[PDB]
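Undergrad: So that we are looking at the same thing, I have put the structure below in structure tokens.
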Amino acid sequence: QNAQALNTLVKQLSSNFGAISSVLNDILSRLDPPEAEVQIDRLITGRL
Amino acid sequence: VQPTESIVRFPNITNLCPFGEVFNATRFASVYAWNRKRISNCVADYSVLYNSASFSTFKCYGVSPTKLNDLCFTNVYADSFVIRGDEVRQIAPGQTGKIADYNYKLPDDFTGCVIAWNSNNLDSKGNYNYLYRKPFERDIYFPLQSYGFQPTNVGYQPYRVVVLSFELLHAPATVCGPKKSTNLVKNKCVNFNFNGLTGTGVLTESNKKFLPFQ
Amino acid sequence: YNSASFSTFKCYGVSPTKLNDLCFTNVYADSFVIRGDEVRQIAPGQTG
Amino acid sequence: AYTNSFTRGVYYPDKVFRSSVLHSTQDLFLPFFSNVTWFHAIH
Amino acid sequence: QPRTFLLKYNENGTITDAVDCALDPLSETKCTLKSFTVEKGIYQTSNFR
Ligand SMILES: *[C@@H]1O[C@H](CO)[C@@H](O)[C@H](O)[C@H]1NC(C)=O
Ligand SMILES: *[C@@H]1O[C@H](CO)[C@@H](O)[C@H](O)[C@H]1NC(C)=O
């Protein structure tokens, strides 16, 4: 049960939550801040 | 542990990309049946395009034009065609109207740039050649029409457009920015960048048996 | 806001109707000429 | 003419190494135990 | 056809086996558990409609 809950928490980093990519470093390489923040707010909301 | 230095690892290729052969073509295609060059195995300066006074717009989606020189793509697809100056509004993802459906439907999730400019100097004469009417479909009784361009035409003037669509796949990259490679560093915490895949970590050489395509 | 002369009156973070309700520590007024095409660029997060 | 696919015709779905792991992909695959049409070069 | 497959990558990172998750109910069970071995039990693999 502990291992399943950790594996589930780690695996949830791969999810988009509606961002254009689930990788934070993609958004920061691709997008300038005024448009990047809209994508990162979706990732923060899902990861939180 | 904060990273000690940055490491940049782009492919060992230096030939400049053929954008000039798109942007200065003798004729841009009739929009009902647009044309599409593929760029691959070259170095892509985007600042030479974005800095140019020649462009009435340079609008990008899924990427910011300021960032394009950091990216490293597997292919780049450049569409080329002519439209009236009002219709540049319809060349964007999620639009509605005659250009947005009947000849050049963009994907709803497009990552790319639309680069458009007035060409009333060179496409007007009138000239009646440029013929008009799913995502990246060519829409070859049936509807056929063509634009009437005279230099006296602003919304009815000819605009030339290039649309760059970017391939962010995980394959070996081939269309990469001017950002020059560093040496590799091992057993040290570094701000690494392989083909635009940025991260931070201790790089160390591995015993893992990657198959030749991986 | 009531003048016919202003071709645009675009406000951010406040509505032009509401401004008579407010007090500010300061107003700065930044004054310049541009070509009409670049009036788009005079906004938070715009580019060019 | 027909024969069975059995479990033939799986392929590496992406350009990625993975090891000692089970990965559930969804992609265009040949379905297991489906029929495959069978033809000849000659005779 | 568009299908979910569960792929067994071995120690050397070659795919050595797979489960077609839409073939039969045992294959849905293997894919529900992300596992090629299934222990004795009752497994809620799907919802039908
Ligand atoms: C188009 O032609 C001009 C003049 O020959 C040249 O300076 C320019 O570099 C060409 N365009 C591009 C995008 O290279
Ligand atoms: C894994 O690789 C090693 C070295 O090539 C080899 O001896 C071994 O037989 C391989 N095992 C499998 C199951 O492929």
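By Swiss-Prot numbering, chain A shows 954-1001, in order.
Header says: electron microscopy, 3.0 Å.
Cβ atoms are placed via backbone N, Cα and C, with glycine included.
From Swiss-Prot, here are the annotated features:
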VARIANT   A:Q954 to H  In strain: Omicron/BA.1, Omicron/BA.2, Omicron/BA.2.12.1, Omicron/BA.2.75, Omicron/BA.4, Omicron/BA.5, Omicron/BQ.1.1, Omicron/XBB.1.5, Omicron/EG.5.1
VARIANT   A:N969 to K  In strain: Omicron/BA.1, Omicron/BA.2, Omicron/BA.2.12.1, Omicron/BA.2.75, Omicron/BA.4, Omicron/BA.5, Omicron/BQ.1.1, Omicron/XBB.1.5, Omicron/EG.5.1
VARIANT   A:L981 to F  In strain: Omicron/BA.1
VARIANT   A:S982 to A  In strain: Alpha/B.1.1.7
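For each feature listed, report its degree of burial, its nearest neighbours and the pertinent distances within the displayed model.
TA: In the structure as shown, the Cβ atom of A:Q954 (variant position) sits within 10 Å of 5 other Cβ atoms.
Long-range neighbours of A:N969 (variant position) (same chain, six or more residues apart, CB within less than 8 Å of its CB): A:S975, A:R995.
A sphere of 10 angstroms centred on the C-beta of A:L981 (variant position) encloses 16 other C-beta atoms.
Non-local contacts of A:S982 (variant position) by the CB criterion (under 8 A, 6+ apart in sequence, same chain) are absent. Mapped onto three states, the DSSP output places A:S982 (variant position) in helix.
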Undergrad: Given A:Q954 (variant position) and A:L981 (variant position), what distance in Å do their CA atoms have, once rounded to a whole number?
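TA: Approximately 35 Å lies between the Cα of A:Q954 (variant position) and that of A:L981 (variant position).
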